[PDB]
Amino acid sequence: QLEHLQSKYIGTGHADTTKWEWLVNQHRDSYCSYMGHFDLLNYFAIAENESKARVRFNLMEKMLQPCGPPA
Amino acid sequence: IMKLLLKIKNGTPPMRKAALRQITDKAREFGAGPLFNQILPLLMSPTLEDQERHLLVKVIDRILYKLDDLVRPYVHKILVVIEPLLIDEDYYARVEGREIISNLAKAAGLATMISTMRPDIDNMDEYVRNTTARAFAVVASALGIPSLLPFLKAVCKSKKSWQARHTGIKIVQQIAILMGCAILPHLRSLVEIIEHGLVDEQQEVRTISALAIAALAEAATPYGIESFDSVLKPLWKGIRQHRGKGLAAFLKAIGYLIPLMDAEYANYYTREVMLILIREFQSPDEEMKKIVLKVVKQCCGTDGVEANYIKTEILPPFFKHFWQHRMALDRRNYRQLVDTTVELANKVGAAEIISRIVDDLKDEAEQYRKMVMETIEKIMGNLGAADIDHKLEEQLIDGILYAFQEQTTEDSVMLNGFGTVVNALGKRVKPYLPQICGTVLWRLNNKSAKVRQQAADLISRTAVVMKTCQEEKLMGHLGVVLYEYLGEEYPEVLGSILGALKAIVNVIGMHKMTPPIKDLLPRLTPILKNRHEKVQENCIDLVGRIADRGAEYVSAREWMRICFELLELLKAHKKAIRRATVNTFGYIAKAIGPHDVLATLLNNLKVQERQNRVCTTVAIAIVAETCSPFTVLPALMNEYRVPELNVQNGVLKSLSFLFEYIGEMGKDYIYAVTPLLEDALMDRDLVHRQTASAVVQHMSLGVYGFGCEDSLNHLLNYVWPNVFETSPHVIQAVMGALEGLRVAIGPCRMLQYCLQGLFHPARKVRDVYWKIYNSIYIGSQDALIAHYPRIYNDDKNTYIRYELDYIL
Amino acid sequence: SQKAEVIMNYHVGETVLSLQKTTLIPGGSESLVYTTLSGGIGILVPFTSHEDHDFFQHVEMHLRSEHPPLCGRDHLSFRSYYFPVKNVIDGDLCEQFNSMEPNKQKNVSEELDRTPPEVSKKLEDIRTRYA
Amino acid sequence: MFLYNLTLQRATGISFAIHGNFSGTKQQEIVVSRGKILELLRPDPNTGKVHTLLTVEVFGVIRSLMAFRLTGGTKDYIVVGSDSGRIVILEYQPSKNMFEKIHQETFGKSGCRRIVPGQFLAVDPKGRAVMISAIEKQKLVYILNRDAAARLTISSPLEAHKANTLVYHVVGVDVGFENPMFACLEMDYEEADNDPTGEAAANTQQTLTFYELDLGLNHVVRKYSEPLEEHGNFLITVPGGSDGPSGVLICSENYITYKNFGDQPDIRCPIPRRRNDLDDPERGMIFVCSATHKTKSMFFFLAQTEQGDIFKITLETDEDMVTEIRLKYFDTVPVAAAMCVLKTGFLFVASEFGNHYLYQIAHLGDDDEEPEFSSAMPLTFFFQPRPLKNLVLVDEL
Amino acid sequence: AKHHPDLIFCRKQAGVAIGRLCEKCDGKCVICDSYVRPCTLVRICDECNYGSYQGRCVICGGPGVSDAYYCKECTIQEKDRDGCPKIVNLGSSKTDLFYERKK
RNA sequence: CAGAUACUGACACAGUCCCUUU
RNA sequence: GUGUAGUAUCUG
Ligand SMILES: [Zn+2]
Ligand SMILES: [Zn+2]
Ligand SMILES: [Zn+2]
């Protein structure tokens, strides 16, 4: 079977995947990638008059449950 | 059920393979009762044939994962026929039980097996008491090891009889043996469980406790000393008062702990045990006489023992009691001694141990000579010969020459020893080449077809050094001598001579060979007609080597005969023959021309055998790649409109190999193949679309990064319709093609195609779309951040990434 | 209904908020000066002849394997972080040729049948002409 | 149409900064890493200006940067974790005036993914192990050692995976010649994705987990995990072992807390507040960076707020138990992303937006006029800012 | 071996142990089973290198003589960032001809 | 459910037995 | 020449 590799990696869906868990992973991946690039955080810290530490803290806090509660 | 069972047991292999399918996925339908009670009594039949056992055990591997909760009631009756299965001396027989009991335990629970199998400990039979330890170990391999510790902590503490403690310690030993390094995280929790048996009042459980602690020590070879802290005293203050076979177990247990110690503990505790180690060198028994040698080797292989001290202490008694004419009777002692002797040379010095056995090859016995020669060759091959002086090298050369001269039976160690010695000496053997050459030639001449191959192998091995020794005249003389022996009837001798000729041709230049190539190839061509594997395997390489560099000495006329004869060599069996037969075509086409050679290969696509068409395909690909791609492409494409199907698929298969071989050069011929893949990806047979998918995969992978996606985007429009298939091969090729295209085009284009029917209201389409999405999602995860679509909010949720709408 | 084709792709790695085409030095040529969000200024000057593009591509391809990045990462993959590279040749890697050991410099130069001074002279000449 | 990409000015955006003896002599250099450029620079102790020695490019973003030295050595190494998906250890060569590749280990794919180590990097202060951890479920630990060849060695990585876990910060606990220990801030979210009512999203605390590295059995296990009251952002290590107590200095919102494993109380001293703030009185106060000036005689700490006010944290203890934390306002500087307390009374400040400064210390802040705060005072502290009066400006970049 | 859809790969972790290849398969890709352009070395987990399993060929399991390698396609596709490729299965096309030829 | 005829996977060919111990 | 998986078509 070729599904061994696809199972050990989180975020992998199946035929019974609901939209909510797809969108929450989509938002979580974007939140994680925001802190990676330095200029992608400079743009956020210049757009709103805040500090880099504050933006990072807010992004980390928002990861607990993005896209609202489930159904 | 019965008809299928006796059709499987007795029938032709195709019928058996066909009938095995309906019995696999129909296990729980019949129930765990009927099929098991119909298939177990047949295995209960005594004197069952060996071919029957594998067939009758393979059905379990397919029917086990259907009755997870239904294998409980008769576990004992199931395993009474499996416990003797994994004790047979056959390597494959043990696996067929070890990999089924583990799966059955994975499909069962502890409370059933433990409850049913607890009263098997108090049994007087030794066979069951020995197989129960392995029964514990195989089920403890799975189901997690820490879950069995609470149960095992009470097994080897019963006051009823020593049988329970013996069984528990044997269980621990087997677990340590067949678990590996998986017991390291909780070694301390296992040491103290069996630590109490070392002072028991019986000479029956101390030995098994020593064996178990030795197994645990060997399992964690480089780590785990602090766990073995409170066991030093019982093992250490227990050897003086112990004698006999029980002392052997203690010595074996203490041998493994020496490497684990630091530079101080090992150094200190080696001296106090070396007294018993020296005293034990003489003994009537041999089983304990090899344990002492193993302990000596293990103590030597440490960073604490110095060189001068060990040289003064162990050598004088070790080299007086073991170098006798009786150790060759047992192979185990032979192997142990030859393995142990090497580390002494590795640590204290090669010469100091070599010089004590150099004057020993001159003996009447041949077993002793064989025993000493492999030790000498192993010592020589590890360190080298930079410490050997003139007298010692002279004595060694004389001894090895005399030993090689005196040959009795078919032992394949003299060749390796002499070759290794000659290679190690290097350029210091110059005054000895004429003698060894004369001896080899004399041995080659007029013998009973058993040492001529030996001499040929020896000269093939030793041809390398003579180039550095500046002795090309004798090389040419040997090459001339070897020519007239090509008429030997025996195949082994002919193969050895061909290998020797290949070695001589390789070592020396092509333009200085004393026998002309023009006088060799006409004689070499008829040789490529024997059905023997060995002669072809080493004649094809010689022919290829000649065609590589010695191609301008040969006119193009006689190459046609070789071209026709090579087509019969693609019908061989070993892949090494075909791997060189294919490459010889590309070697010779560089000198001849890719017009007449390629025409012969095209005709070869009508042999109606699968293993030859693939080889001809690879030959066409390599001949296209070696000379030039464009000079042969129109001829290849012209052979596509013929009504035949195999030749039609041949060019498609050759295109993939050609594109894989050229790689970066495929951006120029990218346009030519497109209006062939375009009508290849039609509603034809599955083979065309299966092969064109691999063609497109290689084509896209070869041009990645050079900005040639304009035609790749057009080609992508044809692969996508051929995704909703069911045959494993076509889908396996199509997913590979899509994955190869996604790296040359980009995930942005593939995401648009994938998102079209992700939330389809069917299921078969959804499964395929989700599989494709997972394949795209695993690779280039961060690259999908900017390519995600925009989704509007529902009643109560936030589905919009507002952070990307900021404007400066 | 009528889509537009893409003729160039690249990945600078930093956010760019300035693009202008204007000559920088008296007697120069038309550049493509941009400005990054971190303080970097770069240009996207094109090639003049055709025998120089092949040499530059060969130098870049050879340095892609004879001089791996300090951290260790495929340069082609780095420049293809989001979209595949297209019709762009990195110049920082080519200018990095001036800093290696002499033996490696000779090994890199010998495939193109040129001396290290010959390679360095034109590498500096192309830079000193557009800016 | 082909294009050639040249460059005119290099990026000057500082993200990380470390200090140490990267050359070998008794002079400390600064390794400042740009967005994708590795740079080296040293200050002149006689005039105060700073020169440039190396501006090598790495061709890739850098997410972490740490420095460490081996036991009984005199050279500092550099550990870089980046988007490359590998771990790299460097070495400065003064003779060649360029870096030197030493080790390279691959432990996953490439790209700023979720489960990919490389974001948080911590090192053992004694220089015996290194921990590289991802944002989730991918904690990895290596074992550094020296052999008879006087060369650094890397062993097999040890996994410390834990599903459904978010990591805020990873720091290395200082222990004196014992097994290495690491600290992290986990927060499970499995229960938050199973309750549609949304009550599980709130009232969910984060724990301070200590990871134990077994140096005799070659495995890593977690021992202590206790819930916290309010969320924090970063941690500060305390020099322990034989010189001072061992513990952490969790800097939560509007508070600073000291916690230690075993049996030890906790100290919570509120952050001082500026006098007569004109902003809305509902915004929290957090720290942005820290520093360490560990010395054999006495050691202190530094911190900086959102407004850019340097404090001076000093711990009080008798043998092992910490009694109180004594804050004291030091100076006011523009907000920076990293500081490096240099020897010979030099301070380097790298602003996140604007020029980069470099100050010298004339007075250490002894017997001042302003009072000092402590956790012993019951119950909203205040202080009055003023000009520097303690530092002078000698160089600007 | 991609030809047999029964074999199971390990995928545990990398390490400092380099895999070896035997005479029967010298220049073959571990996954692709190709013959062109070896690129990168092969690392195996410590579970696949202990005692009797030390210095054995990755694909078949014979006495290794040369180092293993990855093809260029595996490096471009980053298929080497998965763990160790050592086979942990006996197979069905290699453990049946034994009993078929025993008779 | 079976028979027959075609086809695919550079599938492999005395493969050899390397803690099974007294 | 044999064995090890998989797939297509007609008839019963
Ligand atoms: Zn092999
Ligand atoms: Zn490959
Ligand atoms: Zn493995």
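So for chain E, numbering is Swiss-Prot's, and the shown residues are 2-104, in order.
Yeah, the Cβs are placed from backbone N, Cα and C, and that goes for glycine too.
Pulled from Swiss-Prot, these are the features on record:
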BINDING   E:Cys11, E:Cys46, E:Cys49, E:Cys85  Zn(2+) 1 binding site
BINDING   E:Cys23, E:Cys26, E:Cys58, E:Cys61  Zn(2+) 2 binding site
BINDING   E:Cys30, E:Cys33, E:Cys72, E:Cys75  Zn(2+) 3 binding site
MUTAGEN   E:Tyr36 to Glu, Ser or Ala  Alters the structure of the presumed branchpoint (BP) adenosine binding pocket within the splicing factor SF3B complex which may lead to decreased binding affinity and thus affect pre-mRNA splicing
MUTAGEN   E:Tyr36 to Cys  No apparent effect on cell growth, localization of SF3B1 protein or formation of nuclear speckles. Alters the structure of the presumed branchpoint (BP) adenosine binding pocket within the splicing factor SF3B complex which may lead to decreased binding affinity and thus affect pre-mRNA splicing
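Cβ contacts within 10 Å of E:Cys46 (Zn(2+) 1 binding site), excluding its own Cβ and spanning all protein chains shown: 17. Ligand 3 lies under 6 Å from the Cβ of E:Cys85, out of the binding-site residues E:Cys23, E:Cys30, E:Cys72, E:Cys85. Within its own chain, E:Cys30 (Zn(2+) 3 binding site) has E:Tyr36, E:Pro39, E:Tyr70, E:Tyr71, E:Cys72, E:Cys75 as residues 6 or more apart in sequence whose C-beta sits under 8 angstroms from its own. E:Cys61 (Zn(2+) 2 binding site) is 15 Å away from E:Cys33 (Zn(2+) 3 binding site) when you measure Cα to Cα. Ligand 2 lies under 6 Å from the Cβ of none of the recorded positions E:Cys23, E:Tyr36, E:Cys49. Less than 6 Å separates the Cβ from ligand 1 in the case of E:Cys61, drawn from the recorded positions E:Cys11, E:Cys33, E:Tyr36, E:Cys61, E:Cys72, E:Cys85 in sequence order.
Around E:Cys23 (Zn(2+) 2 binding site), the C-beta neighbours below 8 angstroms that are at least 6 residues distant in the chain are E:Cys58, E:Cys61, E:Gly63, E:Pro64, E:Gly65, E:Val66.
For E:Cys26 (Zn(2+) 2 binding site), the number of other Cβ atoms no farther than 10 Å from its own Cβ, over all displayed protein chains, is 20. DSSP assigns E:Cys49 (Zn(2+) 1 binding site) to a helix. Residues E:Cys11, E:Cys46, E:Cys49, E:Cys85 make up the record's Zn(2+) 1 site, and a Cβ search at 8 Å around their centroid adds E:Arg12, E:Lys13, E:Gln14, E:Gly16, E:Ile45, E:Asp47, E:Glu48, E:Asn50, E:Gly84, E:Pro86, E:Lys87, E:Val89 from the same chain. Apart from E:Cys23, E:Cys26, E:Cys58, E:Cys61, the residues listed for Zn(2+) 2, the same chain places the Cβ atoms of E:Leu22, E:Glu24, E:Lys25, E:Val59, E:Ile60, E:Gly62, E:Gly63, E:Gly65 within 8 Å of the centroid of those Cβ atoms. DSSP classifies E:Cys58 (Zn(2+) 2 binding site) as strand under the three-state reduction. Put plainly, the binding-site residues E:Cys11, E:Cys58, E:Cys61, E:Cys85 were compared by Cβ crowding within 10 Å, and the winner is E:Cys85.
If you draw a 10 Å sphere around the CB of E:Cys75 (Zn(2+) 3 binding site), it holds 23 other CB atoms from the protein chains shown. Looking only at other Cβ atoms within 10 Å, the busiest spot among the binding-site residues E:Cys33, E:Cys72 turns out to be E:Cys72.
The recorded positions examined here are E:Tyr36, E:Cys49; by Cβ neighbour count within 10 Å, the least packed of them is E:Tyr36. Put simply, E:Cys26 (Zn(2+) 2 binding site) is 21 Å from E:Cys46 (Zn(2+) 1 binding site) when counted between their Cα atoms.
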